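Single-structure report; data block below.
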Amino acid sequence: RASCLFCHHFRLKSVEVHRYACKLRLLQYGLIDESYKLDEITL
Amino acid sequence: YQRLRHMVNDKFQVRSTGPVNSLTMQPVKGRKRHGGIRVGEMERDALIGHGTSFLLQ
Amino acid sequence: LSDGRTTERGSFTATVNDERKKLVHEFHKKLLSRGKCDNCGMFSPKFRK
Amino acid sequence: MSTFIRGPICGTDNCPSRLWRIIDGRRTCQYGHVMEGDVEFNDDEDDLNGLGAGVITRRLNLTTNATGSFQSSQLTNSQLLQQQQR
Amino acid sequence: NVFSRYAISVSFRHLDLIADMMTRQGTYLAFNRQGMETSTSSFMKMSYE
Amino acid sequence: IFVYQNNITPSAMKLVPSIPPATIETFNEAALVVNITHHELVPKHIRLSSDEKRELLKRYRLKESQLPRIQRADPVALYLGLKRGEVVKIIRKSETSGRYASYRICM
Amino acid sequence: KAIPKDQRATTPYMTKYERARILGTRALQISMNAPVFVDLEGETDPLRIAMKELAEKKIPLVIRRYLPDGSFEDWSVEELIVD
Amino acid sequence: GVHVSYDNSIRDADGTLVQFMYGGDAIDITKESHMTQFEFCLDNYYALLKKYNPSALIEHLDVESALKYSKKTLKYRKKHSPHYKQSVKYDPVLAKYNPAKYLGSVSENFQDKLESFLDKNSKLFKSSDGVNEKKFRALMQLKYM
RNA sequence: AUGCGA
Ligand SMILES: [Zn+2]
């Protein structure tokens, strides 16, 4: 249900997904403070 | 005075060796199968309580 | 890794596991939220089972 | 005569006799020594709700646990029975 | 209070530890399966419910 | 510290994190009416230093993430301004031990 | 993980858990023909033999106290206050 | 999973720390019953001195470090004898020294009751043959350890 | 599983 059937990608913004991968990567190492600090990186 | 039929005295059982379940290799159950009494969950908990982990293992 | 606050094998504690499950849950909420595609903008069919 | 062995013999001493200690769960040497098997199986506990349609059923073509090491038998063709009845 | 109602004595070390375990996450972390989820031992999870 | 009178809109709440080199805290003007830190059930919370934290984590040989947790939205965490990772020393009087010192990590 | 002996910070006393395990393992070794360092003085139970050895610190065992970090302190019987 | 680490902290078998001390005193319930029965210990003093004779052990530990912290803490405690005005300059003695290693690291609640006993019973210390609140206090600290 | 000793 989460995929796109015409492109075969996830319907979430690619950069937003990459943000999610980043958070879960930081939580493999359990770096929580940085996991929350990640949201601030903005332009 | 009346003698109750439950002479569980006669119902004693001991197993120092016996049959095993084929799927587990653990003592069968039941006096007539020379089965072994169960160490239930609470008795395990109690043996950990005592710290007697080599007795529990 | 410089600070030894983790290791090559990762870092694992009850709280890290908790933050992971919370994250994965909200993540599942975002994945389900999109009612049309974003990368492709396409309208996926509704899936029933 | 027939022979002994159609199951086990004590490879230790050359004593081809076997004991059953049902209290032990042990198959042992009738004359000599040791454990012929530590493993002992099928004398279930108090839990046979019998849901099992257990369609199998013995019929002497899958042999048997051989729980008698005592043997003599003979070669058979396959169920004398009809020749017996004849 | 619950034990005092039955005039049972129980050392505070027991209750106070139990409470500390209920707050291990900073919340009111019950002892059912739900609270068990966040603990790290997977077999303990398997072996409860 | 920003004391609102009734509410702040979530759109402004997207501004709350928006100036990194600085913290903004939103507070209910009605919810500040009482100092929870004066309440008889609330032991003394003392903010630990970076060095007091490093020492504590050394004496007990453990990671920060292995300490007992205090939620970032815990009223006391909001009172002390607890940052993430911050350890607080809790001096509590026990009905049996007297003064008893515990700790909590803010995550 | 090796906490240096000069740095050992733990209880000078043997816990009942320590005493129990030491006596069990050492008894078992003596029962497997480990060299006895004390007069058997008639005894036949290996466990009481191990108790005699503990009373004389003849046990040649060392306790590895674990810390949840993984650092440990290697303590001899001959030093940890038996009781 | 919940047990006592060798550092006296209660950690689970995971390693997650639950309490920095057991009940905050590191006291065994199976011991406590008389740990606060001072007068009883006193009338049977010589027997307990024969059990817990310290001269065997006075070589394995420190009898001052905790006692010295007891001196500074006794200062702040006599100065601060309201709750939120805590001893922030002095943690309890149990925070600063392993109670099994420096005789005297004891709960301030236990210390307080013990001293209050010694003051309210100075007259038994004026009825004894050969006992003093320094040797008796030494005994009660050693029983506590 | 139903009845029952503890
Ligand atoms: Zn798509």
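Cβ atoms here come from the backbone N, Cα and C positions, even for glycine.
Annotation note: D:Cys15 (Zn(2+) binding site) sits in a coil segment as assigned by DSSP. Here Swiss-Prot flags D:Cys10, D:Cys15, D:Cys29, D:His33 as Zn(2+) binding site.
For the recorded site, D:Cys29 (mutagenesis position), the DSSP three-state label reads strand. Recorded in Swiss-Prot as a mutagenesis result, D:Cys29 to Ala carries the remark: Impaired binding to Pol I.
Taking Cβ-Cβ distances under 8 Å and a sequence separation of 6 or more, the neighbours of D:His33 (mutagenesis position) in its chain are D:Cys10, D:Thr12, D:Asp13. Looking at Swiss-Prot, you'll find the mutagenesis D:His33 to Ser noted as follows: Impaired binding to Pol I.
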Extra residues within 8 Å (Cβ to Cβ centroid of D:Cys10, D:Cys15, D:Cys29, D:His33), Zn(2+): D:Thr12, D:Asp13, D:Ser17, D:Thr28, D:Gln30, D:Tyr31, D:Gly32, D:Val34
Close in space, distant in sequence - D:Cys29 (mutagenesis position), Cβ under 8 Å, 6 or more apart: D:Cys10, D:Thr12, D:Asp13, D:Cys15, D:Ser17, D:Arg18, D:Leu19, D:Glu36
Binding-site residues compared (D:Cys10, D:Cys15) - highest count of Cβ atoms within 10 Å: D:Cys10
Proximal to chain H - recorded positions among D:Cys10, D:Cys15, D:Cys29, D:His33, CB under 8 Å: none
